[PDB]
Amino acid sequence: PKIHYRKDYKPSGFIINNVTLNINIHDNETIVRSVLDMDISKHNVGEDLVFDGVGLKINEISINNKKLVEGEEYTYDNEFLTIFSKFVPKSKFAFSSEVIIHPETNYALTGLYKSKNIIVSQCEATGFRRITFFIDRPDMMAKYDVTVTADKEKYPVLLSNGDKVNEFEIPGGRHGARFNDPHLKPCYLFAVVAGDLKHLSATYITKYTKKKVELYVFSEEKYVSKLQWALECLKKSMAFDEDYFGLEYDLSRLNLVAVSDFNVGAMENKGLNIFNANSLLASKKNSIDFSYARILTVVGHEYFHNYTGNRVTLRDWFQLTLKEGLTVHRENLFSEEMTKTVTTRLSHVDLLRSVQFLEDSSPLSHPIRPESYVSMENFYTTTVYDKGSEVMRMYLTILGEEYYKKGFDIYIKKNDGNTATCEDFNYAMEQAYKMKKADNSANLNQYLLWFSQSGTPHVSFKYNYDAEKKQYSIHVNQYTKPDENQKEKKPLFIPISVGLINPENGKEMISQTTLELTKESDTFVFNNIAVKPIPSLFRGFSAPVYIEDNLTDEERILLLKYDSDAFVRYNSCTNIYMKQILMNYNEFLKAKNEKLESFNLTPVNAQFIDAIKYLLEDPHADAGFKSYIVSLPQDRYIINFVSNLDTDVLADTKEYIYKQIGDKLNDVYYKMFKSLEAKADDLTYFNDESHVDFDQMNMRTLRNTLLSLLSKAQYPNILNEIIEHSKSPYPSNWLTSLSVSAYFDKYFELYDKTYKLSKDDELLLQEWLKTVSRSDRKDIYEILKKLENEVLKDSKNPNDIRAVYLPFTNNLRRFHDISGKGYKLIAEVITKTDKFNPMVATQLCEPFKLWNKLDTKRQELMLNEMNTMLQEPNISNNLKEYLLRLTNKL
Ligand SMILES: CC(C)C[C@H](NC(=O)NCc1cccc(Cl)c1)C(=O)NO
Ligand SMILES: [Mg+2]
Ligand SMILES: [Mg+2]
Ligand SMILES: [Mg+2]
Ligand SMILES: [Zn+2]
């Protein structure tokens, strides 16, 4: 097996200074002519010249205008072109190749491919070698001169990176355009697009240098009207990087382009950012609310990469978190600032503690900077992205705003125009740390374990209060469970943001402070603490850890009601839920296994239910926050606290708990659903695509969450409220009417009516698919079969495939049916998908990640499907590696 190891990094024996491309697009072939002006590096030892080149049809190969010949001067095996050393010059030389490739048949959406009527590239991580020969690695930085030619009628818009320097006519209906990108870059940042594209545009003027930047956003003609929010989000993104980081854009022009077929969300190609349509295009009549947040965060992310990834790039792929973790951190800061809602941070935490914590206790567990890979693509993980973001955010929590900015500026300045490593970032943050502490002995060496050590720390707490001395102490322990990466886990540098609440009046007793736990355990003592406080721990979720608060439910309710920090309130709520869930889960489990004729369930705490009511009845409390409190923790969060999980028992647990709370609060839920309507569904800004009210959007989420609860409960006459809700002009509302209708005989009429409302917009139809897929229907398998036959059919669009199947995999009762039929269905889809799109196939494996956490029958059923997929002939390297790792074999 071909394993690359982080410690084996060596610079190349060659240098590529300039790339001159001619990309000639025709109906049934694309011809790529390439000149690399190359040199020998000081690390060269007379080795053969080896270029990556995958699936290329060679027309010609030369060095310095001398034709090289197969079997004599080179070999090519469809993956590497080797030029024997004897024929490799000893100093500056021009390597020329011409290859034929076929975007029209590239269903894998990596390299050059056709997405509906657009030709587009995706080069990160190893796609460039599918366009032409290269030493395809991020430390091989060069300048690019790129000409694209095509039929003019079919492809009137031609784009590549950088300044458009010439446009020309060509006989036979063709035309070309030449682009020069003056910044040194790795090949993974090359892009090209050709299409019948429409655009909206604006001019932006940089804050400090006053450079004029032309901003263009592009799509196919049909969706040109759905482009304006993206443009506004780009303007926001640029202003944020200038205002917070001092960072200005560095070309005269920046293009964003939407395409229908894209493996992930978007891509940061210099000057030419390429997006999945679902992360660039929206309109208020034709998109759900979540699209607006998605577009803001993705546009932001791709723009933030212009410094963190582009101007400072990676030495090698093991450094991925340096760009992605740090870009996600910058995106999240931007997103918090733009939205101004406490739910934006909560939603990042929620995603980490569910999806990423699951990954981190699975056999796929890896540190944010991995030690080895086979397929690069398997590293684009929530660990590398989201844990990485939290590691990058802790620097800000530790240093504070002004010292963080100073550290970041040192990082940017030192490494600008060059490659960088995670050590370079920590080194820069270390110089800021030295400054802040006044002290040159202080270092962040210990901080490096956030990059190397895998797994989630557990941070636990014990308290003492001496009421005569007015002295309170917090004793903190950390522990990380040993795993395959490290048999001994070292203590991390853990910042714990804290306050102290007076429990009789709900007020803050201290200035917020950040405890720095650097040992296995430590005791933190506070004086002049006038009464026994309740601690408010890990405010803002200050480190990526399992928190054990050792607080009573009564103390948690008090934080939930009175604490200032939205995370702590929410976490306190979450912990009360989890205690209840683990208690009722155990009771139901013992009932099943011991075959009991009768048994008891512990009821939901009645003071918690009262606190929920109190919060919900507070007209001045945040509506997004309220939607978090009435929903139980996610199943993927729960599963981290249970071994040998019986998923049907968990489903009975959640249902009892919701029913208990419902039986007390349903009238309060109904009353708030009705009284929220006027502000929730107010049409101010409905025709303005430059403006979104994120608070009002949260009112819609709350109303939609309540309706779901009332619907499942069969609250009297809720059906009329579902009917009226289907007539709202907000797609968030009318698609909600479909899924909550699942509990009624009206489902199938709403199905048809929302189908008709959705079917003429590609992205909205994809949302309708997802809504159908996640419907809480007994007959959900027959409904998937209907989606497959009537709507999905043989689509190779990843959005369509993921929309039909992924939401259903989160149906706890059905996906996990004890027959294994859900496991069998998704394995079939994975295997089918892998034959044309290995990346998407592995995304579709995600439900299998928790296999070894289930009850032993469901474990056996999942492993069987996984070993079956591993036996498929011509399984991709991507899927094989993933499944081998996930099944403890690699
Ligand atoms: C371009 C890629 C190499 C990776 C990455 N993009 C990204 O969209 N990750 C999110 C994602 C993942 C899976 C599915 C979907 Cl639908 C979306 C990124 O960082 N862009 O800047
Ligand atoms: Mg080919
Ligand atoms: Mg995000
Ligand atoms: Mg389509
Ligand atoms: Zn990124």
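So for chain A, numbering is Swiss-Prot's, and the shown residues are 196-1085, in order.
Structure method, as recorded: X-ray crystallography, 2.1 Å.
Cβ coordinates come from backbone N, Cα and C, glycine included.
Neighbour density for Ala461 (peptide binding site): within 10 A of its CB lie 23 other CB atoms from the protein chains shown. The feature peptide binding site is assigned by Swiss-Prot to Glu319, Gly460, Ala461, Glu463.
According to Swiss-Prot, the mutagenesis experiment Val459 to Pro carries the annotation: Severely affects substrate specificity. No effect on Zn(2+) binding. Spatially close to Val459 (mutagenesis position) yet at least six residues away along the chain are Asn471, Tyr575, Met1034, judged by Cβ distances under 8 angstroms.
With a cut-off of 8 Å between CB atoms and residues at least 6 apart in sequence, the same chain places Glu463, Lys518, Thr522 near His500 (Zn(2+) binding site), listed in sequence order. The feature Zn(2+) binding site is assigned by Swiss-Prot to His496, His500, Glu519.
What Swiss-Prot lists as active site, proton acceptor is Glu497, and the listing cites similarity to another entry. Long-range Cβ contacts of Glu497 (active site, proton acceptor) within its own chain (separation 6+, distance under 8 Å): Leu451, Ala461, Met462, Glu463, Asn468, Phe470.
Every protein chain shown contributes to the tally, and the Cβ of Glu463 (peptide binding site) ends up with 23 other Cβ atoms within 10 Å. Of all residue pairs in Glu319, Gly460, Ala461, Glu463, the annotated binders of peptide, the farthest apart have Cα atoms separated by 13 Å. Put simply, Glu319 (peptide binding site) is 12 Å from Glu519 (Zn(2+) binding site) when counted between their Cα atoms. For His496 (Zn(2+) binding site), the same-chain residues that are 6 or more apart in sequence and have a Cβ closer than 8 Å to its Cβ are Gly460, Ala461, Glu463, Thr522, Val523, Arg525, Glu526. DSSP classifies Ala461 (peptide binding site) as strand under the three-state reduction. Within 10 Å of the C-beta of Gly460 (peptide binding site) there are 15 other C-beta atoms, taking all protein chains into account. For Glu319 (peptide binding site), the Cβ neighbour count at a 10 Å cut-off comes to 24, with all displayed protein chains included. In this structure, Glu519 are the recorded positions from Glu319, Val459, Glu519 whose C-beta falls under 6 Å of some atom of ligand 5. Report note: the Zn(2+) site is defined by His496, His500, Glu519, and the residues of the same chain whose CB lies within 8 Å of the CB centroid of those residues, excluding them, are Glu463, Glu497, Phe499, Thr503, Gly504, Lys518, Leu521, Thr522, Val523, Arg525, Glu526.
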